[PDB]
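**Q** Before anything else, here's the structure in question.
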Amino acid sequence: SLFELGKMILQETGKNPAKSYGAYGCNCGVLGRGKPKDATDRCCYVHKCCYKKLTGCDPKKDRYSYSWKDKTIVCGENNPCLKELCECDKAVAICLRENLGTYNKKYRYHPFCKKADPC
Amino acid sequence: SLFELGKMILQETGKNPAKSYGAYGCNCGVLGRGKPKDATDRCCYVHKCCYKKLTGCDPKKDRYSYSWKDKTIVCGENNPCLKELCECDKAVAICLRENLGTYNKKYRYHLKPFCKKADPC
Ligand SMILES: C/C=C1/C[N@@+]2(C)[C@H]3C[C@@H]1[C@@](CO)(C(=O)OC)[C@@H]2Cc1c3n(C)c2c(OC)cccc12
């Protein structure tokens, strides 16, 4: 769910997930994927691409189990798509932390971006 | 792909990428991950971990056109999935060069299985 995803971005970056990434660029947030503005936006771009190949569960409501070992996000086996769902959030949570130096506030708030290419 | 990534390794390290990093340690290779045997192995370990973040990026489309300008890899592909794939290949090529001093040919080909299980990325 958004609880797990938010906890991941918070545990990775230490930042407010809804404040920093609730409406960042043209991929972080709602309304699908658009032409990314930076690397942080590219993370949410791949994140929603990671959601398209998800079948058997809704990424926004279905709660899953993960742990925090050795300062790493460790997904619980749970169910195949739920595991793939957990990996999508973990991937972008790691991705946003690794591009946190490229973060610019001018993109913190977003149909003005070009149509997204196929994943 | 392997062609672009191989080209990057040779341009940074000056070594035949298949000979030196085709089956080195537990993570250098086109197969899988394991416990890093040394620094050069972590380059490949991080490389594989970099790959796992790309799930959803069309596995068939791995060809891209990076640039070798002023002796630096430059990923300029518009496709973000190709952009991040290029950066995954770029990062390991740099890492493989930085850890050339600690390169051990003993790990180059692993005859007996000696790989522990890979810790989570
Ligand atoms: C982007 C397209 C790709 C197509 N392919 C076959 C490439 C890169 C990525 C990847 C990585 O997971 C993928 O499916 O990402 C969505 C897969 C799996 C993969 C690739 N290499 C070059 C790999 C590699 O070389 C050292 C070693 C192990 C796995 C892969």
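Throughout, chain B uses Swiss-Prot numbering, with the displayed residues spanning 17-137 in order.
Cβ from N, Cα, C; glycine included.
Okay, these came from Swiss-Prot:
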MUTAGEN   B:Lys23 to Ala  No change in myotoxicity when injected into mice. No change in myoblast membrane permeabilizing activities. Important decrease in bactericidal activity. No change in calcium-independent damaging activity against EYPC:DPPG liposomes. Decrease in calcium-independent damaging activity against EYPC:DMPA liposomes
MUTAGEN   B:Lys31 to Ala  No change in myotoxicity when injected into mice. No change in myoblast membrane permeabilizing activities. No change in bactericidal activity. No change in calcium-independent damaging activity against EYPC:DPPG liposomes. Decrease in calcium-independent damaging activity against EYPC:DMPA liposomes
MUTAGEN   B:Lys53 to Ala  No change in myotoxicity when injected into mice. Decrease in myoblast membrane permeabilizing activities. No change in bactericidal activity. Important decrease in calcium-independent damaging activity against EYPC:DPPG liposomes. Important decrease in calcium-independent damaging activity against EYPC:DMPA liposomes
MUTAGEN   B:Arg58 to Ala  No change in myotoxicity when injected into mice. No change in myoblast membrane permeabilizing activities. No change in bactericidal activity. Decrease in calcium-independent damaging activity against EYPC:DPPG liposomes. Decrease in calcium-independent damaging activity against EYPC:DMPA liposomes
MUTAGEN   B:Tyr61 to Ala  No change in myotoxicity when injected into mice. No change in myoblast membrane permeabilizing activities. No change in bactericidal activity. Decrease in calcium-independent damaging activity against EYPC:DPPG liposomes. No change in calcium-independent damaging activity against EYPC:DMPA liposomes
MUTAGEN   B:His63 to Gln  No change in myotoxic activities. No change in myoblast membrane permeabilizing activities. No change in bactericidal activity. No change in calcium-independent membrane-damaging activities. Shows no hydrolytic activity
MUTAGEN   B:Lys64 to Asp  No change in myotoxic activities. No change in calcium-independent membrane-damaging and myotoxic activities. Shows no hydrolytic activity
MUTAGEN   B:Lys68 to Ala  No change in myotoxicity when injected into mice. No change in myoblast membrane permeabilizing activities. No change in bactericidal activity. Decrease in calcium-independent damaging activity against EYPC:DPPG liposomes. Decrease in calcium-independent damaging activity against EYPC:DMPA liposomes
MUTAGEN   B:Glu93 to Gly  No change in myotoxicity when injected into mice. Important decrease in bactericidal activity. No change in calcium-independent damaging activity against EYPC:DPPG liposomes. No change in calcium-independent damaging activity against EYPC:DMPA liposomes
MUTAGEN   B:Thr118 to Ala  No change in myoblast membrane permeabilizing activities. No change in calcium-independent damaging activity against EYPC:DPPG liposomes. No change in calcium-independent damaging activity against EYPC:DMPA liposomes
MUTAGEN   B:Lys122 to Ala  No change in myotoxicity when injected into mice. Decrease in myoblast membrane permeabilizing activities. Decrease in bactericidal activity. Important decrease in calcium-independent damaging activity against EYPC:DPPG liposomes. Decrease in calcium-independent damaging activity against EYPC:DMPA liposomes
MUTAGEN   B:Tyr125 to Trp  No change in myotoxicity when injected into mice. No change in myoblast membrane permeabilizing activities. Decrease in bactericidal activity. No change in calcium-independent damaging activity against EYPC:DPPG liposomes. No change in calcium-independent damaging activity against EYPC:DMPA liposomes
MUTAGEN   B:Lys132 to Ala  No change in myotoxicity when injected into mice. Important decrease in calcium-independent damaging activity against EYPC:DPPG liposomes. No change in calcium-independent damaging activity against EYPC:DMPA liposomes
MUTAGEN   B:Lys133 to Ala  No change in myotoxicity when injected into mice. No change in myoblast membrane permeabilizing activities. Decrease in bactericidal activity. No change in calcium-independent damaging activity against EYPC:DPPG liposomes. No change in calcium-independent damaging activity against EYPC:DMPA liposomes
**Q** Would you find the one among the mutagenesis positions B:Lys31, B:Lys53, B:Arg58, B:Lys133 whose Cβ has the most company, meaning other Cβ atoms within 10 Å?
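**A** That would be B:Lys53, with the most Cβ atoms nearby.
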**Q** What whole-number Å value do you get for the CA-CA distance of B:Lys132 (mutagenesis position) and B:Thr118 (mutagenesis position)?
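**A** Counting only the Cα atoms, the answer is 21 Å.
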**Q** Find the one among the mutagenesis positions B:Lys31, B:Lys68, B:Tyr125 whose C-alpha lies closest to that of B:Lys53 (mutagenesis position).
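**A** Ranked by Cα distance from B:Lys53 (mutagenesis position), first place goes to B:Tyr125.
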**Q** In terms of Cβ proximity below 8 Å, which mutagenesis positions out of B:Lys53, B:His63, B:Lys64, B:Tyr125, B:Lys133 neighbour chain A?
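**A** Listed mutagenesis positions passing the 8 Å Cβ cut to A: none.
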**Q** List only the single closest residue to B:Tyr61 (mutagenesis position), chosen from the mutagenesis positions B:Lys31, B:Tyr125, B:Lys133 by CA-CA distance.
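**A** Given the candidates B:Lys31, B:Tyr125, B:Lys133, the nearest one is B:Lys133.
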**Q** If you skip the near sequence neighbours and keep only those at least six away, which residues in the chain come within under 8 angstroms of B:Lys23 (mutagenesis position), Cβ to Cβ?
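**A** Set apart from B:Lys23 (mutagenesis position) by at least 6 residues yet with Cβ under 8 Å, we have B:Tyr82.
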**Q** Pick out which of the mutagenesis positions B:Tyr61, B:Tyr125 has the most other Cβ atoms within 10 Å of its own Cβ.
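**A** Per the Cβ count, the most surrounded site is B:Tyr61.
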**Q** Here the mutagenesis positions are B:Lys64, B:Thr118; which one has the lowest number of other Cβ atoms no more than 10 Å from its Cβ?
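**A** It is B:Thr118 that, of the mutagenesis positions B:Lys64, B:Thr118, has the fewest other Cβ atoms within 10 Å.
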